[PDB]
There are 2 protein chains.
Amino acid sequence: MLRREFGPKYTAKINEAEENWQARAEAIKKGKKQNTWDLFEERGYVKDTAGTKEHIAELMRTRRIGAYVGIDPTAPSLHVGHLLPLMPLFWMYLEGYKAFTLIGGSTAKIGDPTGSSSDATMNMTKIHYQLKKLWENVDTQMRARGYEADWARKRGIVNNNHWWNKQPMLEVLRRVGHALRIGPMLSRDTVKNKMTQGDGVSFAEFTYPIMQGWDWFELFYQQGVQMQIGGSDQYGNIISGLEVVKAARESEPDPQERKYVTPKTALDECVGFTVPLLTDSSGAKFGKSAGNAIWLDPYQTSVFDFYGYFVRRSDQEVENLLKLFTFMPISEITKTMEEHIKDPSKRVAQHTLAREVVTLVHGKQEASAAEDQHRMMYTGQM
Amino acid sequence: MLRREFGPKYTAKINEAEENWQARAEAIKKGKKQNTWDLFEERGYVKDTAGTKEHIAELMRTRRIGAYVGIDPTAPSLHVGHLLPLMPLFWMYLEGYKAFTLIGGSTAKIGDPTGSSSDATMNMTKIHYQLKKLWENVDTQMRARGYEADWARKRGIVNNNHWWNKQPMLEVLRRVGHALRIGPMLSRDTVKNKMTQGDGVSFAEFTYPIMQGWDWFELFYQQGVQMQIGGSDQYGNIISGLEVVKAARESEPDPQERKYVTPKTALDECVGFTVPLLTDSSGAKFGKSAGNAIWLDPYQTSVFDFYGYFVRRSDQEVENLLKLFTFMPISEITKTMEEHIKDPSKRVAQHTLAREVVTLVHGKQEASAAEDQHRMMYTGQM
Ligand SMILES: N[C@@H](Cc1ccc(O)cc1)C(=O)O
Ligand SMILES: N[C@@H](Cc1ccc(O)cc1)C(=O)O
């Protein structure tokens with residue numbers, strides 16, 4: 001598909017960015033530079049892919065694509081469980097892609113089927129605040145990890161209420177509703193599970209993945225977003241989302257828009273993947289400690305208790321978590337584990353994980369103070 | 001539910017209309033006047049009811065309700081098959097109810113699952129034209145059948161593009177999507193038929209009865225329409241429509257609107273019914289002659305051929321069709337059949353049916369000329 005028209009000044013910068021991206025692409029082809037896709041694989045972020053690995057790898061190599069993660073504001077704080085899909089997104093941002101965190105302002109009212117507006121508006125506000133705060137810390141870490149400035153690197157926070165507040169139903173149905181079949185939607189475990197056992201599925205719940213697909217269409221249209229990264233349970237939604245985006249791009253009625261939105265080549269298609277489901281060996285969900293989430297908000301979970309959660313991670317899982325939840329180069333993680341196995345009881349690896357994650361969420365100062373506290377002769381049980 | 005506020009002049013007329021309606025209601029209770037519901041039963045219009053017969057009868061007795069029939073403009077002309085659901089609607093209009101023919105301008109693009117916009121806009125225009133023309137002939141017949149003027153009697157033509165062009169999807173999902181379960185929607189023959197055999201069901205097709213339900217909500221809200229009359233195959237849609245309307249009325253967030261839209265009493269609820277499926281004893285669908293519809297448009301089906309269709313109706317079915325497709329009092333139909341059985345070969349009953357239906361669709365002059373032609377010594381085969 002053709003690039004849209006812009007002014008002469010923006011255009012020059014876009015061309016230079018494309019030239020830079022292609023030098024990067026050739027460096028990857030020659031093996032001088034690791035493809036961010038191969039980084040995803042090496043660090044353990046890839047569970048399921050919508051699109052082949054080879055497809056996604058070559059898209060990532062050849063194009064400075066946009067990617068996104070959606071988050072439904074179902075509570076006033078994010079918790080550490082939310083961090084997992086965000087990490088590969090943050091890596092792409094560090095690498096100079098365009099990366100978006102979409103707040104599901106409208107879609108949280110429908111609710112993602114499993115597997116008051118006063119409060120819901122407050123939650124939206126707080127999630128936006130927290131994502132802005134976290135994105136700022138990503139910038140801090142970008143700078144600390146030696147990544148250079150890049151004009152074409154982009155981050156954003158989008159709320160899907162931007163289109164859902166007024167998006168006509170008729171248009172959605174006409175642009176994608178004829179293309180989407182309910183059999184495949186119904187022939188997916190999440191739907192059959194909730195219908196056979198549980199209290200059935202509402203039309204709104206049934207429609208949720210169509211709305212999430214239209215979200216992706218809106219991000220593709222507006223920001224060139226070709227990739228969705230999803231939580232471990234989002235594979236089905238990503239598959240449906242791809243169908244919705246494809247239908248929408250193929251049904252664009254204006255021939256002038258079709259030049260920009262209708263795919264012309266194989267790599268114009270959208271792609272997605274999901275991150276692993278993280279549990280410990282006792283079955284505990286990552287980010288749950290006792291009957292409680294480990295919140296990013298210090299007013300819900302103290303920094304000390306946030307650090308505590310990570311310092312208590314098992315020796316079995318800690319290397320995997322260093323790869324997933326830090327921006328440490330693999331060589332640095334290898335050296336940490338080398339030190340750690342000299343005497344695991346010292347919890348070198350876990351203190352490192354804690355320091356790195358607290359540093360990302362709460363900053364280096366808070367991280368240092370929390371570490372000091374967790375190295376005192378008494379630290380609680382718990 | 002309370003009546004909305006109006007000016008002092010309109011208000012007085014509404015009160016008088018209500019007083020007149022209540023005198024009528026009491027006349028029905030005392031057996032001086034036939035309930036229009038019992039007229040429906042006597043003339044053969046009732047197939048299935050959404051709501052009990054007793055419910056619908058008492059609603060009709062006690063309230064000057066609004067009723068509607070929806071027609072999807074899938075072709076440039078209506079045909080005589082369309083007349084069947086319209087006839088009880090026209091009877092209500094004659095009796096002083098409020099009666100609407102809704103054109104499915106937006107919903108024809110989705111298509112009612114079974115059991116170009118240049119052309120589709122042209123079809124919309126032509127259907128509106130034809131319905132205006134037919135409604136005018138209803139007025140003519142109203143006057144010829146001795147019905148007196150009534151300020152509160154009302155007819156209208158509405159196109160659902162009036163709301164569908166801009167109606168936000170989010171609002172529809174929030175107001176009725178949590179209340180509607182896909183199991184009952186899926187556990188209906190039309191859906192299972194088209195999914196098991198046939199090429200499946202699109203999301204748009206699956207959503208069609210929700211849109212038709214919102215249509216009814218819009219007509220309830222705007223015009224006090226509590227009744228839908230449907231074609232023989234519309235029972236499932238009417239049941240779903242009732243659920244959508246109920247959900248919408250119960251979910252109204254504004255307490256000032258709830259006084260008007262949220263039901264307070266048993267008779268505030270909506271109701272519907274369907275008309276019979278008409279076939280002859282050879283299995284031919286009513287209004288199909290050879291492989292062709294009998295169109296209301298003289299440019300597609302000549303008046304002579306329209307009359308011809310009715311004059312050829314069987315002796316077995318003709319009394320039933322006189323009741324369904326004419327405004328003849330039962331006593332008049334009884335006298336016609338009395339004359340007819342003296343010598344059926346003269347086709348007295350069928351010429352009467354033809355005259356009456358042609359008179360409604362094409363006018364008395366065209367009816368007279370066509371009868372003259374069909375009484376010539378040669379009339380064609382066919
Ligand atoms: N469905 C995702 C969140 C999400 C919302 C909107 C989107 O467009 C994408 C993702 C979840 O709840 O886990
Ligand atoms: N579904 C009906 C037509 C219709 C359309 C819209 C309505 O709101 C009601 C009825 C049919 O095609 O037979």
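All positions are counted from 1 along the displayed chain.
Header says: X-ray crystallography, 2.0 Å.
Using N, Cα and C of the backbone, Cβ positions are placed for all residues, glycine too.
For A:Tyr68, A:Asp112, A:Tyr208, A:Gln212, A:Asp215, A:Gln234, the entry in Swiss-Prot reads L-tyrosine binding site, with the evidence type similarity to another entry. Around A:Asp215 (L-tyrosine binding site), the C-beta neighbours below 8 angstroms that are at least 6 residues distant in the chain are A:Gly70, A:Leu102, A:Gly104, A:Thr107, A:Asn160, A:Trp163, A:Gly241.
Per Swiss-Prot, the feature ATP binding site maps to A:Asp72, A:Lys288; the stated evidence is similarity to another entry. Sequence-distant neighbours of A:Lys288 (ATP binding site) (same chain, six or more apart, CB under 8 Å from its CB) are A:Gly81, A:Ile294, listed in sequence order.
A:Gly96 to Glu (Swiss-Prot position 127) appears in Swiss-Prot as a published mutagenesis result, with the remark: Splicing and aminoacylation defects (mutants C-18-1 and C-18-2). Secondary structure at A:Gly96 (mutagenesis position), as computed by DSSP, is coil. The Cβ of A:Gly96 (mutagenesis position) lies under 8 Å from the Cβ of A:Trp21, A:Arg24, A:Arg64, A:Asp150, A:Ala152, A:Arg153, each of these being in the same chain and 6 or more residues away along the sequence.
When the binding-site residues A:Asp112, A:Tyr208, A:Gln212 are compared by Cα distance to A:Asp72 (ATP binding site), the shortest distance belongs to A:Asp112. A:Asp112 (L-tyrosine binding site) counts 20 other C-beta atoms within 10 Å of its own C-beta, drawing on all protein chains shown. Under the DSSP three-state reduction, A:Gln234 (L-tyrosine binding site) is assigned to coil, being neither helix nor strand. Less than 8 angstroms from the CB of A:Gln234 (L-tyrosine binding site) sit A:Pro85, A:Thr274, each of them six or more residues away in the same chain. Under DSSP, A:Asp112 (L-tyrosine binding site) is assigned to coil, being neither helix nor strand in the three-state scheme. Close contacts with ligand 1, defined as a Cβ under 6 Å from any of its atoms, occur at A:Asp72, A:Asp215 among the binding-site residues A:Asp72, A:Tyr208, A:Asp215, A:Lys288. A:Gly115 and A:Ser116 bracket a stretch of 8 residues that the deposited model omits, and the distance between their Cα atoms is 24 Å.
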